[PDB]
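S.K.: One structure, pasted below without further comment.
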2 protein chains.
Amino acid sequence: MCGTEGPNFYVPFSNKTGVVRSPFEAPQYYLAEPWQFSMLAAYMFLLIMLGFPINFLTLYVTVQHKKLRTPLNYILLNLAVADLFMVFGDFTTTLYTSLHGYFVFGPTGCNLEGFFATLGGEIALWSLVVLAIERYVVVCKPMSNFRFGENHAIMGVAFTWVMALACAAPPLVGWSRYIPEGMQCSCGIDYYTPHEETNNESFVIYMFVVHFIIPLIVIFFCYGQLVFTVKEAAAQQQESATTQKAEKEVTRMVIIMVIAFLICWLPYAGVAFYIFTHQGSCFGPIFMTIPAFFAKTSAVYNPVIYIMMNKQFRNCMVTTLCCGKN
Amino acid sequence: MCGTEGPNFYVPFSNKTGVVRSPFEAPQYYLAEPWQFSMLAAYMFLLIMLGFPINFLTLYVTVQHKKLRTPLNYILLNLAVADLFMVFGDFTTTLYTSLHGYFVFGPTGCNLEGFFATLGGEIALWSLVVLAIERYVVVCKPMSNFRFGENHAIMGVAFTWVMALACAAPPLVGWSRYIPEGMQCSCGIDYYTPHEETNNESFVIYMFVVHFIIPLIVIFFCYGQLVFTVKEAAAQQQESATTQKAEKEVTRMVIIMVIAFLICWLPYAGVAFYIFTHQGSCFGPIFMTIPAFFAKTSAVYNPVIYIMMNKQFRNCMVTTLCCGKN
Ligand SMILES: *[C@@H]1O[C@H](CO)[C@@H](O[C@@H]2O[C@H](CO)[C@@H](O[C@@H]3O[C@H](CO)[C@@H](O)[C@H](O[C@H]4O[C@H](CO)[C@@H](O)[C@H](O)[C@@H]4O)[C@@H]3O)[C@H](O)[C@H]2NC(C)=O)[C@H](O)[C@H]1NC(C)=O
Ligand SMILES: *[C@@H]1O[C@H](CO)[C@@H](O[C@@H]2O[C@H](CO)[C@@H](O[C@@H]3O[C@H](CO)[C@@H](O)[C@H](O[C@H]4O[C@H](CO)[C@@H](O)[C@H](O)[C@@H]4O)[C@@H]3O)[C@H](O)[C@H]2NC(C)=O)[C@H](O)[C@H]1NC(C)=O
Ligand SMILES: CCCCCCCCO[C@@H]1O[C@H](CO)[C@@H](O)[C@H](O)[C@H]1O
Ligand SMILES: CCCCCCCCO[C@@H]1O[C@H](CO)[C@@H](O)[C@H](O)[C@H]1O
Ligand SMILES: *C(=O)CCCCCCCCCCCCCCC
Ligand SMILES: *C(=O)CCCCCCCCCCCCCCC
C-alpha cells in the first residue's frame, strides 16, 4: 500500500513513519526536497513570464488590427483566453502554493483552482479541435454551397465551452473529484485513484474516450483530408510554383500541429491508461507531475504554433511591438 | 552600524540579535524569507531558459550560414559568447546557491564565480562599445581611404578581452575584491564597502570612469555621429524613398540601443554613486540585488536587440529553426 489517504486527498507517500500531513495543512517536504518545490515554482514562473505576454498580446493586437477579426480567427482568440485562464487560475496559484510546500487554499480552493485549471486547458483542447473542423469545412468544402461565417464561428466557440464544462463541471458535483496532485501544490481530476464514492473509474474512461480519443480522431481526420485536398490540387496545378509552395507549407504546418497535440496529451493519456490497467502499482509524486509538465507548457507553445507562426497575426504583432511602424 | 562583517564578506544585516552567519556557511533566511530565495532562483531559471537558447543559437546559426561570417559580425559573436559566460558562470551557479540560501562554494568559489560573472558582462559591455566604434568608422568614414577588414575585427574582439580583464582581474589580486552580494548567493565587485586594505574606493572611481563614463561617452558620440551622417545623406537624397526609410530605421534602432545601454548600466552606476557620496547610510540586501537584476537581464535583451532584430541573423535563424526551409 503505497500512499496515505484522507477525506479530500491522497498523498503519494507512506505514513508508516508517521510523518505524512494533509496537503491542505502542512508542507510536503517528505514528498520532495524543498529545492524541488522551488524548481516547480521556477517552472511556474517561466510559464507566466512567457505565457502571459504572448497570449495577452494576441488579444491586444486583435483590438488594434481590423484585418484580424474574421470568423475564422474567433476560435484562435478563444485559444488565447483559455491559455490565460491556465496562466492565472493555474500557473500563478501553483507558483504561490508551491512556495508554501502544500495547497494552502484548502479543499474549496482545490475545487476552484482545479475547476479553472481544468476549464482552461479543456477549452484550449476543444479549440484546437474546432479549428481543425472549420479548416476542414472551409478548405475541403465537404458540404456544397456552404460559406462559413460569423454565426458558425460563434457556435464553434460556444461548443468549446459546453465541451469544457462537460469535463470540468462533473468533479464539482460528484463524478470524479478534485484533489491535490503530484507534489500536492496543484489540484486536478482524480484519474489515478479508484474512489468508488464518486465513480472515478467510469469518469476516466469517459475522459479517455470523449476528451481524448474523439479529439485525436477528429484532428487526424480533418487535417488528414486537408493535406489530401491540398496535395491533390497541387498535382493538378504543377504549372503554378506558388501553389507548389502552399502545399509544402501546409503539410509541414499540419505535421507540427499534429505532433504538438500529441506531445501535449499523450503523456496524460499514456499515464492514465497505464495506471488504469496497472492498478496494483505505486506512482510517485514527481512522475505524476510529468504529464502535467507537458500539458501546461502548451499554454506557451500552442500560441507560438497557432498564432505567432500565422502570417497575419505576426505582422500585426511585429507592427505593434515596434510602436506602429515596420 | 548597519550590517555584520567578517574576513571575506559583509552581511547586510545587524548581528545585535546574534543570528547572523557567514554567507559561506549557513542560510541567510534572516536577510530574506525563503520564498524570496526561490524567486531569486525562479529569476535565474528564466534567464537560463531564455538566455541560453537565443545566445547559443546565434553561435550555431553562424556555423550554418556563410553569409553571416563577416568582420563586422565578429564582435556580435563575441557578445553572444560573453552572454554565455554570464549564463553559465553566473545564472546557473546562482540558481544553485540560491537554493541553499547562501554561497556554498566558499571564498575561492566566490573569487571564481565573481571573476567569470564579471568577465562575462564586461566583455559584453565593451562589445557594445567596440561595435559602435566600428559602425562609426565604417558608416561615418572619419578616416579617409580606410577599409575595415578581418584584422581590425580581431583587434576589436581582443580589445574587449583586455578591457574586461582590466576590470575583472584586479579584485583577484587586491584592488577591490569579490564578496557575496545582496542576498549573498552571488559574488561581485565590492563597490559598496570602504575596505581600505584593498583600496576599494580608488577602484570604484576607476570603474565609474573607465568602465562606465568612457563607454557611455563613446557610445553616444559614435552613434550620435551616425544618426547625423545618415540624416544628412537622406536630406541630400530625398528623391529616394528607400533612403528615407533607412534613415528612419537607423535612428529608431539607435534610440533602442542607447536606451538599452542605459537600462542596463544606469542602476549600477546610480547606486554605486549614491553609496559613494552617501557613505553613512544603510543599504538592504534586496535593494543591492536591483541594479544586478537589471544588468543580468541584458544577457537576454542584448542579443534580441543586437542579433534577432538584425535582418541577416534573423533570416538564417528562421531558416534553421524550420529545419532548412522558409
Ligand atoms: C500520518 O501519521 C501520523 C502518525 O500516525 C498521524 O498523526 C497523528 O494523528 C493523531 C490524530 O489522529 C494525533 O493524535 C493526537 O495526539 C495529540 C497528543 O500529542 C492529542 O492532541 C490528541 O488527543 C486527542 O485524541 C485522542 C484520540 O484520537 C484522544 O486519546 C485524546 O483524548 C484527545 O481526544 C491525539 O492523540 C497524533 O499526535 C499524530 N501523530 C503525529 C506523529 O503527528 C497523521 O494523521 C497521518 N497523516 C495522515 C495524512 O493521515
Ligand atoms: C553574529 O552573532 C553571533 C552571536 O554573537 C556569533 O555567533 C557566536 O560565535 C561564537 C564564536 O566566536 C560562538 O562561540 C562558541 O560557542 C560555543 C559554545 O556553544 C563553543 O564551541 C566555543 O568555545 C570556544 O571558544 C571560546 C572563546 O571564543 C572559548 O571560551 C572556549 O574555551 C572555546 O575555545 C565558542 O564559545 C558562539 O556560540 C556563537 N553564538 C551563536 C548564538 O551562534 C556570530 O559569529 C556572528 N556572526 C558573524 C557573521 O560574525
Ligand atoms: C511570489 C509570491 C510569493 C508568495 C508567498 C510565499 C510565502 C511562503 O511562506 C512561508 O511558508 C512556510 C511553509 O512552507 C511557512 O512556515 C512560513 O511561515 C511562510 O512564511
Ligand atoms: C536545480 C538544481 C538544484 C540543486 C540543489 C539544491 C539543494 C538544496 O539543498 C538543501 O539546502 C539546505 C539549506 O538551505 C540544507 O539544509 C539541505 O540539507 C540541503 O539538502
Ligand atoms: C522543422 O520543421 C522543425 C520545425 C518546427 C519547430 C516548431 C517549434 C514550435 C515551438 C513552440 C514553443 C515551444 C516551447 C514552449 C516552452 C515553454
Ligand atoms: C517602439 O519603438 C517600441 C520599440 C522597441 C522594443 C524593443 C524591445 C527589445 C526587447 C529585448 C528583450 C527584452 C526582455 C528581456 C527579458 C529577460
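Per the header of the entry, the method used was X-ray crystallography, 3.3 Å.
Keep in mind that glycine also has a Cβ here, set from the backbone N, Cα and C atoms.
The mutagenesis experiment B:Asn15 to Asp is recorded by Swiss-Prot, whose note states: Normal light absorption; when associated with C-2 and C-282. According to Swiss-Prot, the mutagenesis experiment B:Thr94 to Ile carries the annotation: Stabilizes the activated conformation and hinders hydrolysis of the covalent bond that retains all-trans-retinol. Quoted from Swiss-Prot for the published mutagenesis B:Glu113 to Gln: Causes shift to the activated conformation. For B:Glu201, B:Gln279, the entry in Swiss-Prot reads Zn(2+) binding site, with the evidence type experimental evidence. Among the mutagenesis entries in Swiss-Prot is B:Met257 to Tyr, noted as: Causes shift to the activated conformation.
Walk me through where these features lie, including what they touch and how far apart they are.
M.R.: Sequence-distant contacts (6 or more apart, same chain, Cβ under 8 Å) of B:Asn15 (mutagenesis position) comprise B:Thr4. According to DSSP, B:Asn15 (mutagenesis position) is assigned to a helical segment.
The Cβ of B:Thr94 (mutagenesis position) has 26 neighbouring Cβ atoms from other residues within 10 Å, across all protein chains displayed.
Shown in sequence order, B:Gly89, B:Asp90, B:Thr93, B:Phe103, B:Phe105, B:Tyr178, B:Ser186, B:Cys187 are the residues of the chain, 6+ apart in sequence, with a C-beta less than 8 angstroms from the C-beta of B:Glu113 (mutagenesis position). DSSP assigns B:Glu113 (mutagenesis position) to a helix.
Around B:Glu201 (Zn(2+) binding site), a 10 Å sphere centred on its CB holds 16 further CB atoms from the protein chains shown.
The secondary structure of B:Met257 (mutagenesis position), as reduced to three states from DSSP, is helical. In sequence order, B:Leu128, B:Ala132, B:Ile219, B:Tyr223, B:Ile305, B:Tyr306 are the residues of the chain that are 6 or more apart from B:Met257 (mutagenesis position) and have a CB within less than 8 Å of its CB.
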S.K.: Tell me the Cα distance separating B:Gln279 (Zn(2+) binding site) from B:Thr94 (mutagenesis position), rounded to the nearest angstrom.
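M.R.: Just about 28 Å between their Cα atoms.
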S.K.: Are there residues of the same chain, six or more positions away from B:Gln279 (Zn(2+) binding site), whose CB falls under 8 angstroms from its CB, and which are they?
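M.R.: Sequence-distant Cβ neighbours: B:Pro194.
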